[PDB]
Number of protein chains: 2
Amino acid sequence: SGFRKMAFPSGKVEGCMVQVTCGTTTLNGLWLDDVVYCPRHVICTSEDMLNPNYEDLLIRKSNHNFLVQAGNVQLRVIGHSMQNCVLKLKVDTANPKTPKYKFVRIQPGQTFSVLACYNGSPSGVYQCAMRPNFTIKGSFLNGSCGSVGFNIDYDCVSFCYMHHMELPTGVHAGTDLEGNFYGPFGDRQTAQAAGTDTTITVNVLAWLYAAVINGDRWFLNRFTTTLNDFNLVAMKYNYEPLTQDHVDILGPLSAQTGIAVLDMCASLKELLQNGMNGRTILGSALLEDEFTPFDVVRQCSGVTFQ
Amino acid sequence: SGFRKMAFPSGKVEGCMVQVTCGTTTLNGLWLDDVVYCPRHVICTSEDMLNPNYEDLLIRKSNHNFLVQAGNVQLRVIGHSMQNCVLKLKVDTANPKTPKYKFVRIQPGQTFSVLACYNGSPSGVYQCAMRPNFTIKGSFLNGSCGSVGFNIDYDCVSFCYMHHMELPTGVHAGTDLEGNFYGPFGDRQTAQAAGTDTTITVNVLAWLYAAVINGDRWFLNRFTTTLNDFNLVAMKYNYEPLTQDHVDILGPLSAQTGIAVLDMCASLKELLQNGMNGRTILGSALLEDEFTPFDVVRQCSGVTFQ
Ligand SMILES: *C(=N)[C@H](C[C@@H]1CCNC1=O)NC(=O)[C@@H]1Cc2ccccc2CN1C(=O)[C@@H](NC(=O)C(F)(F)F)C(C)(C)C
Ligand SMILES: *C(=N)[C@H](C[C@@H]1CCNC1=O)NC(=O)[C@@H]1Cc2ccccc2CN1C(=O)[C@@H](NC(=O)C(F)(F)F)C(C)(C)C
């Protein structure tokens, strides 16, 4: 029993973190085989943050303008290139701790673990979601760029995020590991700001299923809803539309609990209209939307507490 | 900016997890140097869970009744002993990944990271607190026993918890790494149940300081309180008494924010009496008590967003 915001074990990623310095700027890089991946803004200077021309900045650099440190050991850079908003620094040493890995570009609503790092040294691990507005509600300070987000399947680390920017509302923007930003954001100092966000409906439903698995039914009701009628309510509460694909994805949780998806939708509809009336669900007084269906199956018992 | 439930990087602990089997029971062990530590209830059988005599059960076992598996490799047990509620299995191989470590017995209110494991394989990491009633609100299933809780300081892992039991309310009980239970609990099937719990006042105050550091002051007020008068209110709301030692521990956060501790106590008093009135603090609609003062300093900027 229990239900926590649960991150993946971070060891396989810890062994990949290094420090990258260019000029007076230091941040983190990800060392896989003989390449170190890092944010290209490591090459910027303070007077040229408004609209850096990265091609023009990078052509002025040599391999030896980049310092890479793995623990106490200097790795010599033997090549460099820019791919979108990341730099790939070829180094003279292949990382002996390189895990089996993939690069993935995730969809909004998916979750991942973040290994926050500073000066190439891991600091902490937490779970986040890609919000519908393509920001993440991370926890990051100066020097955290190049920290990565990931999921682990069997022994394979799927890297999905590299940290680049903090927006005016204190939320975060970054890229996939090929250097493409999530959302409309970019690596320049402009007026960019998070668009209006929405609540991830399919995730809220998954978490209500988690609560049932763990033995709590107080919020259920005798009603059902059509998908169309549910979505009319979702829209009023700034919830993402629920699609038939979401309904299909909730199939296994529905089967394990005996609660049809549209019946759980009727429960959620009532919770939105009535509030929780001072009660909690899985220790929260808010409807939680940063657990996917997969996250629930991963953490919960396969046997419902009936 | 941001503030998350942040666990320590788990890699140093991952490298210590093994599987221990005795009879038909399998659980996790912690392999440090040439010893594997695990819950002694690995030697129990289903018909003798109500009041096992562990001394009598263990004398009937040989070294070769214990199977220890590290990944795909069998470690041969060459000695065994019982210390309180843990078994120490001496093995023929010292763990080459043993980190610098200590065993610590923590005080109630302190937090730690849990590496949940099954069959010797790490599954996930989350943060918990030792509750005032010496339970932990963990997330654990069958096979999770022997999973450990820890903090990391510099390169040194301080192990503070090993998982043993789930109580009827779905919360958890376990031991220090010397096998002494936290709280009145034990490794037998009885009517033991969590005592009444309280909210960890010093931690709530620390988290209010975190909210100020991160730029939010909405909940402050112009009042102050004496410690005695605050504690009269704390008691009414089932909060732990605040001591002068707690006030001293909050010193650094008070200095960084310019908010005297007793003034933050007056803010908390008002929050308890008035509620949050539909607002949130650091994304929570409840007053959070599983961040210590140290946790706040560890995660937050040293510069307040004034
Ligand atoms: C990475 N090390 C750092 C992470 C930030 C620092 C505070 N919290 C974080 O998450 N990233 C930056 O400081 C970036 C780097 C950058 C590249 C090109 C141009 C300008 C910058 C400055 N950075 C910002 O995140 C700034 N934000 C923005 O400019 C914008 F809001 F995204 F538009 C700022 C946080 C104001 C320094
Ligand atoms: C460890 N692998 C397992 C972890 C449990 C299983 C469900 N969630 C958990 O956290 N621990 C047990 O199953 C223990 C072992 C044990 C030792 C001696 C005597 C009886 C047991 C059975 N266990 C329990 O946790 C049971 N709880 C209790 O007996 C009590 F509430 F603590 F009193 C029970 C969860 C009912 C199986």
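Residue numbering for chain B follows Swiss-Prot; the residues present correspond to positions 3264-3569, in that order.
Keep in mind that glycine also has a Cβ here, set from the backbone N, Cα and C atoms.
Sequence annotations record features per position, and here Swiss-Prot assigns active site, for 3CL-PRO activity to B:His3304. Marked as active site, nucleophile by Swiss-Prot on the basis of experimental evidence: B:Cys3408. One entry in Swiss-Prot concerns the natural variant B:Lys3353 to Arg. Its note says: In strain: Beta/B.1.351. Here Swiss-Prot notes a natural variant, B:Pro3395 to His, with the remark: In strain: Omicron/BA.1, Omicron/BA.2, Omicron/BA.2.12.1, Omicron/BA.2.75, Omicron/BA.4, Omicron/BA.5, Omicron/BQ.1.1, Omicron/XBB.1.5, Omicron/EG.5.1. Natural variation at this site is recorded by Swiss-Prot as B:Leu3468 to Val, annotated: In strain: Zeta/P.2.
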Listed recorded positions with Cβ under 6 Å from ligand 1, out of B:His3304, B:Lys3353, B:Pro3395, B:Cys3408, B:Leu3468: none
Listed recorded positions with Cβ under 6 Å from ligand 2, out of B:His3304, B:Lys3353, B:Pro3395, B:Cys3408: B:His3304, B:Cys3408
Rounded Cα-Cα span from B:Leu3468 (variant position) to B:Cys3408 (active site, nucleophile), Å: 33
Nearest-integer angstrom distance between the alpha carbons (Cα) of B:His3304 (active site, for 3CL-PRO activity) and B:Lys3353 (variant position): 17
Pairwise Cα distance for B:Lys3353 (variant position)/B:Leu3468 (variant position) [Å, integer]: 45
Inter-residue C-alpha distance, B:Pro3395 (variant position) and B:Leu3468 (variant position) (nearest angstrom): 16
Fewest other C-beta atoms within 10 angstroms, as judged across B:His3304, B:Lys3353, which are the recorded positions: B:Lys3353
C-beta crowding around B:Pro3395 (variant position), within 10 angstroms: 21
B:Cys3408 (active site, nucleophile), number of other Cβ atoms within 10 Å: 25
Cβ packing number for B:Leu3468 (variant position), 10 Å threshold: 27
